[PDB]
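*Asks:* Before we start, here is the structure in question, set down as structure tokens.
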Amino acid sequence: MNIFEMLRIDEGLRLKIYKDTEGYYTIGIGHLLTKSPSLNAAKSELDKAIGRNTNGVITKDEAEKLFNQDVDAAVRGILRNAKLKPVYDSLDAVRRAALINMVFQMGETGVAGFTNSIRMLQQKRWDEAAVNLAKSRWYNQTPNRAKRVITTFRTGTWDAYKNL
Ligand SMILES: [Cl-]
Ligand SMILES: [Cl-]
Ligand SMILES: [K+]
């Protein structure tokens, strides 16, 4: 298990433009295209992202490419964000992964507002953090995935992704 396989499990792989859980145009391995209700718009973002006129369909290879970019960018944002870098640095590898997961899913900003959980994480109060993490829109809207991530933080193990 690693961040890529983890996210691969949580986001799936689809080669045609589709709507995410929030109703937004996305493709590949959770590659958000736009929050725009316009499919044409999404298609435009896709061609720009890929470098060719795709007509909303991409190859596995292509999906993976945006995936790698997305993961990297997530990590890169974490390091550049003052509200996140410290907790990230304080964590072991597994937990770091759960943080990347979150940021890939809800953007750096959303994650940074998890002030209290962040603080608990930093203090290494695993159980406490986990309960606090669940008191969120995030958990309510995507509870199964959230439970996985939370478990990851609480235990520092990949148990939640163990048989997926
Ligand atoms: Cl992109
Ligand atoms: Cl879910
Ligand atoms: K998805």
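How was it done? The header gives X-ray crystallography, 1.6 Å.
Quick reminder: no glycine exception, Cβ is built from N, Cα and C everywhere.
For reference, Swiss-Prot lists these features for the protein:
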ACT_SITE  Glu11  active site, proton donor/acceptor
ACT_SITE  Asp20  active site, proton donor/acceptor
BINDING   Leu32, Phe104, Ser117, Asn132  substrate binding site
MUTAGEN   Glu11 to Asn  Loss of 84% of enzymatic activity
MUTAGEN   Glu11 to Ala, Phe, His, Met or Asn  Complete loss of enzymatic activity
MUTAGEN   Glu11 to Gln  Complete loss of activity
MUTAGEN   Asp20 to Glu or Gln  Loss of 99% of enzymatic activity
MUTAGEN   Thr26 to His  Facilitates transglycosylation more effectively than hydrolysis; covalently bound substrate
MUTAGEN   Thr26 to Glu  Complete loss of activity at neutral pH; covalently bound substrate
MUTAGEN   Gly30 to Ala  Almost complete loss of enzymatic activity
MUTAGEN   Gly30 to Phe  Almost complete loss of enzymatic activity. The enzyme is destabilized by 1.5 kcal/mol
MUTAGEN   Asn132 to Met or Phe  2-fold decrease in enzymatic activity
MUTAGEN   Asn132 to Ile  5-fold decrease in enzymatic activity
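Are these features on the surface or tucked inside, and what touches them?
*Replies:* For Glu11 (mutagenesis position), the number of other Cβ atoms no farther than 10 Å from its own Cβ, over all displayed protein chains, is 20.
If you take the C-beta of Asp20 (mutagenesis position) and look for same-chain residues 6 or more apart in sequence within under 8 angstroms, you find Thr26, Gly30, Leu32. In this structure, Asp20 (mutagenesis position) belongs to neither helix nor strand by DSSP; it is coil.
With a cut-off of 8 Å between CB atoms and residues at least 6 apart in sequence, the same chain places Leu7, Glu11, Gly30, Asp70, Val71, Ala74 near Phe104 (substrate binding site), listed in sequence order.
DSSP assigns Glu11 (mutagenesis position) to a helix.
When Cβ atoms from all protein chains are considered, those within 10 Å of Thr26 (mutagenesis position) total 21, not counting its own.
Annotation note: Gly30 (mutagenesis position) sits in a coil segment as assigned by DSSP.
In sequence order, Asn116, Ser117, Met120 are the residues near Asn132 (mutagenesis position), counting only same-chain partners six or more apart with C-beta under 8 A.
Under the three-state DSSP scheme, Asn132 (mutagenesis position) falls in the helix class.
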*Asks:* Can you tell me how many other Cβ atoms are located within 10 Å of the Cβ belonging to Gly30 (mutagenesis position)?
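*Replies:* The answer is 21.
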*Asks:* Greatest CA-CA distance (Å) over the residues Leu32, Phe104, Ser117, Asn132 that the record ties to substrate?
*Replies:* 27
*Asks:* Return the count of C-beta atoms lying within 10 angstroms of the C-beta of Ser117 (substrate binding site), excluding that atom itself.
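*Replies:* I get 24 for this one.
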*Asks:* Within 10 Å of the Cβ of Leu32 (substrate binding site), how many other Cβ atoms are there?
*Replies:* 19
